[PDB]
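Notes to accompany the following structure.
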Amino acid sequence: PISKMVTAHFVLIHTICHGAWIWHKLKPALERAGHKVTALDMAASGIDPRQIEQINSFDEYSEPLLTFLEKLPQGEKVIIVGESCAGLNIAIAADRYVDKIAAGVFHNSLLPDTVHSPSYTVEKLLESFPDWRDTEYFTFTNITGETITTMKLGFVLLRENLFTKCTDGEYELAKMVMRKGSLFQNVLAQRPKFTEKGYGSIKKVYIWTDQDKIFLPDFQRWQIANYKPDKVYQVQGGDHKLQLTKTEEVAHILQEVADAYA
Amino acid sequence: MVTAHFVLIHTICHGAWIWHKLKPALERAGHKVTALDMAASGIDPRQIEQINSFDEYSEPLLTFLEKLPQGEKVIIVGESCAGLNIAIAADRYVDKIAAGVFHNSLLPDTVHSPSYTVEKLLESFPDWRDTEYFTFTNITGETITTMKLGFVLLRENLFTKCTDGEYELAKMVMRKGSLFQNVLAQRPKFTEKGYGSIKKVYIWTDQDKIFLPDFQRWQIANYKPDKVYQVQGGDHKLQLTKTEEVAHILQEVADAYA
Amino acid sequence: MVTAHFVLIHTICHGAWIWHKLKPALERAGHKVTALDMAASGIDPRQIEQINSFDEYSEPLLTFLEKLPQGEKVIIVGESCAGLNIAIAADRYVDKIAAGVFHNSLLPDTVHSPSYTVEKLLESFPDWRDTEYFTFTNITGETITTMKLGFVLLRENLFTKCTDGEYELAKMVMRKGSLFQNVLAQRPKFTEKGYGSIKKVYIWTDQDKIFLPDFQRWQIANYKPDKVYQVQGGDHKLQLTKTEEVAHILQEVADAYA
Amino acid sequence: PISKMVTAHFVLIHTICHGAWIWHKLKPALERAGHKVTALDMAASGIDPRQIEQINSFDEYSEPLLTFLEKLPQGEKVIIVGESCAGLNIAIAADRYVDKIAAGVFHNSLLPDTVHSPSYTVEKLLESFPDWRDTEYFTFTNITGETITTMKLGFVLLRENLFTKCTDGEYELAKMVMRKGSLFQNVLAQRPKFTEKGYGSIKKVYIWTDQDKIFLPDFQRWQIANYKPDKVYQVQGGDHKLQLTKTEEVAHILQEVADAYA
């Protein structure tokens, strides 16, 4: 009757251990569409110079995103796309910059809620996927004395669970730049719950595939059931890294998110 | 009397070496002594430009404490700026710490910023004479200021009453350091459950020529410790000019906090 | 045909990651591939300001070679500036090296200074466009210049014919680097018994937009390698634009030097 | 008839693993006498920022001394006092700056000659003292492919052989600042012999004690017999570190060296 098409500024947020680099295919696809894209490295991830043992909470880990949202021009708003654990980064950011966030898009991601603790969906993912195969674990003591568990994701788990259907060049790239990470799960468990005013009010779009071999269909569906997203988009096929295995599709869904919310 | 395990922590620019007289003294009373070099200090191989905060500078201490066998507890003795290393360490490992001892040291608190006593000492002692300053940008973009302590400042202010062989030792191994003051100003305050919990003993001499009597008395009035031992005479480096006196006070702290 | 173990060495500012297409290609032919990050490159945790020479920058390669089991030999493939890493490594471990392969790379020699080809390339290509430069003083007092490669230089000169996802990858993980040119100018020349001994294969394309045809031809004429393979088309990053072509040439080198 | 007293500029050179710090007592003693003293850290020793794995020869190790001799004012000459392995540093320096060296003083030190290889007295010391007790050894490959052996001196060997009679505060200090070192013996063995024109012409004063428990009396005497020093001073008592156990005595002998050669 009247059709709308919008260009948007997407801020792409990687999961722990990874960096801005998993978005190297989705970032140009979105830009071919005319969108402005920002792909940030979070603390101690990608080529960020900090090491994980200096980070003391998932909030400290999210600093590159909050500084960037802090820096945004007045009246400029963004769509934050977060993969896997970055749903926690979108929740931490929306309770500070609700003002600047047009929509949060969860891409095979943790979908936090306001009702339960911040660690809640982490707990449920681990119930659902408890064996991380050849992942190695380590600990350090943080600034207030918490023991923080870090991990180096195993290469079979990378191969088979996260990068199941990705190109050899993509899987090899992952092995070349992957770093330690931390869920900071015990510190998230002591954290205040996300607020309804910030996080609770953000538009929320859930993209997922039932072919994901680490965020399994029964965890994903549980998340949608536990905290109804404003929109759900299921991508047929692909694997956990839909921004590599379904780059154009994810880009088209993101155009639709722009049209609706941006 | 009670033997204890002491972890001695030098101040910025210095190294485990300022404890070369006090470590044998304590060991002659049966104590176990660990004297660590903090990052970029003593013979630690790192340079100050790769250290980005005072919590990173504390790493040798936090790794040691991370590895103390379960159920062992130590008495951390810190000189001058090392009261900040006690506070950083006590927040992370409060249950491994039998007591913190401040030897002519900054005594941080829980109500003001981590940099609060750095701010107050520089107000008491704003002219560090021939000290030279430098800056680098740390990995998150802050400009850290480093210093190279001046030898007149070393001779007259810190090592005032020290032997010529001690003063000469100091000039031969002193390295650059930093207060990371602006990063401390941004740092979360020290917690009550960690640093606030620790038993605290403050040792000083009114003959210190850089942590001057009224600043030290201010600190004591700002955050009353459990015990204050005042040594007569000496200079800022009581572990060199009053070694046995400190060894004796440290015995009273082992006795009292096991 | 003959399988081999290749050690792939990235150029300054880059990381093991530029070999993400060539490492699987080679492995599909049964080769063993090691792709290392040099100091302060890729995800190596060091920063460029703690590296004080190109020999220190080579450390990841020299430690690997130090640890190769006795009697194993590798083919080192180095791109662009990494011909200096081959030469440094070949002088120390000549007997562990079956052949050095120079992929649009500096081909150092034994009669002129280590910096000689850095000098000649900068004469051929003096304007690095939007590259930014910085300096630090190294531990012995030299001023090292570091650079941050410019993205137009990346798009047009190095990654000319590269995919958009490859170019974008590059901007996402590129880090600072240094030629340590002045330190190389002071460095002892590469030895005949080490670097001079090694078998040498030179791979290039005349469509390189930064190691330009006449500089590459100059290098070949300055120090004739054993074999020169010229790939048609591509750009400076043949391991991304002509991956299979390089994988094939590398097979000929395994065949020939085991 | 006419008596002479001279003030001199002494450059004090530590042995491998150690630094300028073992001279912290002799340097002020010499200065009480009015002498100018310079105590240098050699590469990767004391607080020199270099690590031993970047040093490729004993010549590279001696760089702080050669740069300092390079920097000396015209017509200024120095007396170089070298303890233990620093006799090799005096030999390397005299073949470059014979011009600037009034005398070389060997202080419980290796006394190189011109007749044999540079490694010769190292070989003979190891024949004489072959077991370094709790010393740990390591290797790295140098710039031209040589494997270099490094060591961390054991604390019993420190206690009993090197610091036998030193103060507890001195022995503890040693443990607090001691670093790895290398004899670079295989690279000294391929090195050109020291020249007669440089090293061979320097005045040479040998200070030693027969109480030394690592450079033993029969090695010391052999050295004196193998290459006659211009003067020999035996200090009764003390231990290997005579600059700590006989500081004033060593200082008086050095005053006599100044009077004779400086």
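Each position is counted from 1, following the chain as shown.
Cβ atoms here come from the backbone N, Cα and C positions, even for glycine.
Listed in Swiss-Prot:
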- C:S80: active site, proton donor/acceptor (ACT_SITE)
- C:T11, C:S80, C:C81: acetone binding site (BINDING)
- C:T11, C:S80: 2-hydroxy-2-methylpropanenitrile binding site (BINDING)
- C:5-242: domain 'AB hydrolase-1' (DOMAIN)
- C:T11 to A: 95% decrease in catalytic activity (MUTAGEN)
- C:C81 to A: No change in catalytic activity and substrate affinity (MUTAGEN)
- C:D208 to A: 80% decrease in catalytic activity (MUTAGEN)
- C:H236 to A: Loss of catalytic activity (MUTAGEN)
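Sequence features annotated in Swiss-Prot and their locations in the structure.
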residue: C:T11; record: mutagenesis position; CB count, 10 Å: 25
residue: C:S80; record: active site, proton donor/acceptor; CB count, 10 Å: 25
residue: C:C81; record: mutagenesis position; CB count, 10 Å: 26
residue: C:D208; record: mutagenesis position; CB count, 10 Å: 22
residue: C:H236; record: mutagenesis position; CB count, 10 Å: 26
Taking 8 Å from the centroid of the Cβ atoms of C:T11, C:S80, C:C81 as the cut-off, which other residues in that chain fall inside it around the acetone site?
C:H10, C:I12, C:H14, C:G78, C:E79, C:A82, C:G83, C:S105, C:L106
Roughly how many Å lie between the Cα atoms of C:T11 (mutagenesis position) and C:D208 (mutagenesis position), rounded to a whole value?
15
Write out which of the listed recorded positions, namely C:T11, C:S80, C:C81, C:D208, C:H236, lie with a C-beta under 8 A from a C-beta of chain A, sequence order kept, or 'none'.
none
Using Cα positions only, nearest of the recorded positions to C:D208 (mutagenesis position) (C:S80, C:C81, C:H236):
C:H236
The largest Cα to Cα distance in Å among the residues C:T11, C:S80, C:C81, listed in the record as binding acetone, is 6
Rounded to the nearest Å - Cα separation of C:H236 (mutagenesis position) and C:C81 (mutagenesis position)
12
